[PDB]
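Student: Supplied in structure tokens, the structure appears directly below.
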Amino acid sequence: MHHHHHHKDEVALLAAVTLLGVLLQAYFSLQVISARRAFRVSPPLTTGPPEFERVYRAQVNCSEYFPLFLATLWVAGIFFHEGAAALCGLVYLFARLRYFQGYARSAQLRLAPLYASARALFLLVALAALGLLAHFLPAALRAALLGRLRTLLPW
Amino acid sequence: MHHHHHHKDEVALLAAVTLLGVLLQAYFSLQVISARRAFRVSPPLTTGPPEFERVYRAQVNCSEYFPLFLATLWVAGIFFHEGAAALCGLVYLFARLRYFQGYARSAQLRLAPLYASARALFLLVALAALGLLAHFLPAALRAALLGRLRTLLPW
Amino acid sequence: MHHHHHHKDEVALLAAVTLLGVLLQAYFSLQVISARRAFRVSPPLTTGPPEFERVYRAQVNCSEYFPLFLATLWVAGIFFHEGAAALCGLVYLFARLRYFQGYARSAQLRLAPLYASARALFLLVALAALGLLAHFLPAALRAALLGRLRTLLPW
Ligand SMILES: CCCCCCSC[C@H](NC(=O)CC[C@H]([NH3+])C(=O)O)C(=O)NCC(=O)O
Ligand SMILES: CCCCCCSC[C@H](NC(=O)CC[C@H]([NH3+])C(=O)O)C(=O)NCC(=O)O
Ligand SMILES: CCCCCCSC[C@H](NC(=O)CC[C@H]([NH3+])C(=O)O)C(=O)NCC(=O)O
Ligand SMILES: CCCCCC/C=C/CCCCCCCC(=O)O
Ligand SMILES: CCCCCC/C=C/CCCCCCCC(=O)O
Ligand SMILES: CCCCCC/C=C/CCCCCCCC(=O)O
Ligand code: NI
Ligand code: NI
Ligand code: NI
Ligand code: NI
Ligand code: NI
Ligand code: NI
Ligand code: NI
């Protein structure tokens with residue numbers, strides 16, 4: 001409720017990539033509505049020509065991975081480095097744009113941008129994990145050390 | 001680990017709408033379990049009478065958009081205005097309640113609450129984007145200006 | 001942009017459980033790719049032997065609930081108690097590991113870990129709600145009281 005300082009400046013790159021990510025998903029959503037119109041595939045029903053089913057499955061897959069991306073983007077960028085995480089985030093979303101576009105053309109044209117997208121996601125997870133190790137490990141090691149020394153009143 | 005100040009008060013409306021959103025999704029989930037019972041549609045399998053397939057597809061669609069909603073709600077409410085974002089959030093979730101209820105009755109009875117829900121989501125994205133522009137633009141413009149003036153030792 | 005204090009230490013358990021959650025989902029994703037290979041079920045297409053359809057449906061269900069889990073984990077852990085929320089989070093994810101593994105074997109072998117997972121999710125929602133009540137209620141009650149007393153210049 002104020003507060004005479006804010007933490008916006010530490011997370012704005014993350015928020016910018018996050019917004020970009022949302023805009024990407026809405027774009028994917030518009031394409032599926034477009035494919036539904038082109039091939040007359042009506043709500044409910046998610047089956048039809050393989051083409052339609054590739055665009056629909058493309059959107060579904062991106063949606064499933066979007067929270068995973070968001071989660072690791074925020075943990076990595078808060079526990080490791082904002083800029084690095086934001087950069088991997090960019091690569092991830094661009095790869096995902098390629099994945100969608102390719103899959104719409106062909107199943108096989110989804111594979112390479114999928115591999116790009118997973119490497120970038122893997123990098124975020126690695127950064128996040130390292131960032132959390134740096135946070136918990138020193139206190140843990142010290143507590144272990146502060147337990148075995150005792151010894152005590154000897155040694 | 002304390003810290004003698006917290007930022008809860010800046011985000012509590014956002015957290016309240018977020019919790020409301022979760023409760024809505026669980027409600028949707030309970031209805032699908034109810035529709036599965038009524039029409040004997042057993043796990044796995046997501047096909048059956050169109051009615052069941054409308055309630056099931058209703059839940060699926062809300063689930064796909066829920067992270068997008070959450071993301072933009074938090075960016076908008078942190079970079080633009082908490083109260084405004086929380087309000088749009090309310091409208092979004094109410095529209096989504098209508099969408100679900102309507103779609104359960106009819107495909108065509110999902111359309112108007114869908115249009116309401118997308119306008120509200122659009123407003124959050126707009127707020128988020130404006131909020132981020134306000135944050136990055138001034139520093140960017142100044143840096144551009146601080147580059148071309150030089151001139152320098154003339155002018 | 002610094003800032004000579006950080007709030008990492010208040011949320012690191014939450015971030016740790018969140019990362020664990022992401023790793024779990026990626027694990028689920030790898031199993032579905034494995035089941036696709038075993039039973040030759042090719043992208044797009046999400047139908048096949050019931051076995052494959054149980055592993056696929058297992059992943060889908062976890063994905064749908066993962067943002068709900070994340071949302072309530074963060075609200076609960078910020079508005080109620082970090083450690084408690086992180087603990088419920090652990091139980092939730094372990095239950096979810098069991099759910100996946102069971103469902104892969106049998107539909108009926110998914111039920112008990114599902115009940116565990118929903119109780120844990122229910123606990124997080126309860127904590128979150130209590131935490132938010134504690135935050136809004138006192139200010140609300142006082143404002144109500146500060147309205148009816150007036151009376152004023154009497155009583
Ligand atoms: C760094 C961690 C990486 C995370 C796991 C990598 S596995 C790839 C991932 N596999 C899945 O999502 C499995 C389920 C998917 N929903 C499906 O039906 O095939 C995928 O892209 N599936 C769809 C596709 O292959 O296009
Ligand atoms: C402000 C940004 C708005 C975001 C994009 C708007 S498009 C509407 C949106 N379209 C989709 O989600 C496409 C995929 C959807 N899963 C489907 O199978 O039809 C929708 O509501 N689909 C289901 C439906 O029409 O009921
Ligand atoms: C504390 C709040 C709890 C939230 C609601 C509990 S209902 C259980 C939940 N039901 C659903 O998700 C409904 C939709 C689901 N996608 C489906 O097709 O069956 C579930 O686990 N469905 C799949 C399954 O039964 O395995
Ligand atoms: C995972 C999806 C998006 C996550 C966004 C949540 C990040 C919030 C952290 C920073 C905000 C701290 C308090 C608010 C400060 C302010 O109002 O300026
Ligand atoms: C996107 C889904 C929900 C996002 C929630 C994340 C928001 C967290 C920002 C504020 C918390 C700052 C540190 C904790 C302060 C405290 O413990 O009181
Ligand atoms: C819901 C998915 C994950 C949510 C993660 C968002 C939580 C952020 C809150 C704490 C961060 C506050 C500002 C950053 C401080 C820092 O850089 O050390
Ligand atoms: Ni003040
Ligand atoms: Ni202050
Ligand atoms: Ni102190
Ligand atoms: Ni302090
Ligand atoms: Ni300084
Ligand atoms: Ni400071
Ligand atoms: Ni602070």
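Residue numbering: from 1, along the chain as shown.
Heads up, header says this was done by X-ray crystallography, 2.4 Å.
From the backbone N, Cα and C atoms, a Cβ is placed for every residue, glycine too.
Feature list, courtesy of Swiss-Prot:
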type     : residues                                                                                                                : note
ACT_SITE : B:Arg37                                                                                                                 : active site, proton donor
ACT_SITE : B:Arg110                                                                                                                : active site, proton acceptor
BINDING  : B:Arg36, B:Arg57, B:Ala58, B:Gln59, B:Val60, B:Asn61, B:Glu64, B:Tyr65, B:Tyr99, B:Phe100, B:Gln101, B:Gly102, B:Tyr103 : glutathione binding site
MUTAGEN  : B:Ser42 to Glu (Swiss-Prot position 36)                                                                                 : Reduced leukotriene-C4 synthase activity by nearly 80%
MUTAGEN  : B:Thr46 to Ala (Swiss-Prot position 40)                                                                                 : Leukotriene-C4 synthaseactivity is reduced by 30%
MUTAGEN  : B:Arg57 to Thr or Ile (Swiss-Prot position 51)                                                                          : Loss of leukotriene-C4 synthase activity
MUTAGEN  : B:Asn61 to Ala (Swiss-Prot position 55)                                                                                 : Does not affect leukotriene-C4 synthase activity but substantially increased KM for GSH
MUTAGEN  : B:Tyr65 to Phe (Swiss-Prot position 59)                                                                                 : Does not affect leukotriene-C4 synthase activity but substantially increased KM for GSH
MUTAGEN  : B:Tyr99 to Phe (Swiss-Prot position 93)                                                                                 : Reduces Leukotriene-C4 synthase activity and increases the optimum for pH-dependent activity
MUTAGEN  : B:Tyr103 to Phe (Swiss-Prot position 97)                                                                                : Does not affect leukotriene-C4 synthase activity but substantially increased KM for GSH
Student: I need the nearest neighbour of B:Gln101 (glutathione binding site) among the recorded positions B:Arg37, B:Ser42, B:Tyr65, B:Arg110, using C-alpha distances.
Tutor: B:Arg110
Student: Do you know which of the binding-site residues B:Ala58, B:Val60 has the most other C-beta atoms within 10 angstroms of its C-beta?
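Tutor: It comes out as B:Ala58.
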Student: Including all protein chains shown, what's the count of other C-beta atoms within 10 A of the C-beta of B:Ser42 (mutagenesis position)?
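Tutor: The answer is 10.
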Student: Go through the mutagenesis positions B:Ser42, B:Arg57, B:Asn61 for me and flag any whose C-beta is under 8 angstroms from a C-beta on chain A.
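Tutor: In terms of proximity to chain A, the mutagenesis positions that count are B:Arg57, given in sequence order.
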Student: By the count of other Cβ atoms within 10 Å, pick out the sparsest of the mutagenesis positions B:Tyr65, B:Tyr99, B:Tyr103.
Tutor: B:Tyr65
Student: Fewest other CB within 10 angstroms, which one of the recorded positions B:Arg36, B:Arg37, B:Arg57?
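Tutor: Selected from the recorded positions B:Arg36, B:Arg37, B:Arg57 on minimum Cβ neighbours within 10 Å: B:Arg37.
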Student: Taking each of B:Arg36, B:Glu64, B:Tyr99 in turn, which of these recorded positions have a Cα lying within 10 angstroms of the Cα of B:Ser42 (mutagenesis position)?
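Tutor: Close recorded positions: B:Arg36.
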Student: Out of B:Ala58, B:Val60, B:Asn61, the recorded positions in the record, which is closest to B:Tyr99 (mutagenesis position) when you go by Cα distance?
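Tutor: Of the recorded positions B:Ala58, B:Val60, B:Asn61, B:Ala58 has its Cα closest to that of B:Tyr99 (mutagenesis position).
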Student: Consider each pair of residues in B:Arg36, B:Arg57, B:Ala58, B:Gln59, B:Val60, B:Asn61, B:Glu64, B:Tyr65, B:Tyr99, B:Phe100, B:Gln101, B:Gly102, B:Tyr103, all listed by the record as binding glutathione, and report the largest Cα separation in Å as a whole number.
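Tutor: Maximum Cα-Cα distance: 23 Å.
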Student: Taking only the recorded positions B:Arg37, B:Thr46, B:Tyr65, B:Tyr103, which one has a CA atom nearest to the CA atom of B:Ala58 (glutathione binding site)?
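Tutor: Nearest candidate: B:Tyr103.
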Student: 10 Å Cβ neighbour count around B:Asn61 (mutagenesis position)?
Tutor: 21
Student: Given the recorded positions B:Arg37, B:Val60, B:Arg110, find the one whose Cα is closest in space to the Cα of B:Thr46 (mutagenesis position).
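Tutor: If we rank B:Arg37, B:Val60, B:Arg110 by Cα distance to B:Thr46 (mutagenesis position), first place goes to B:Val60.
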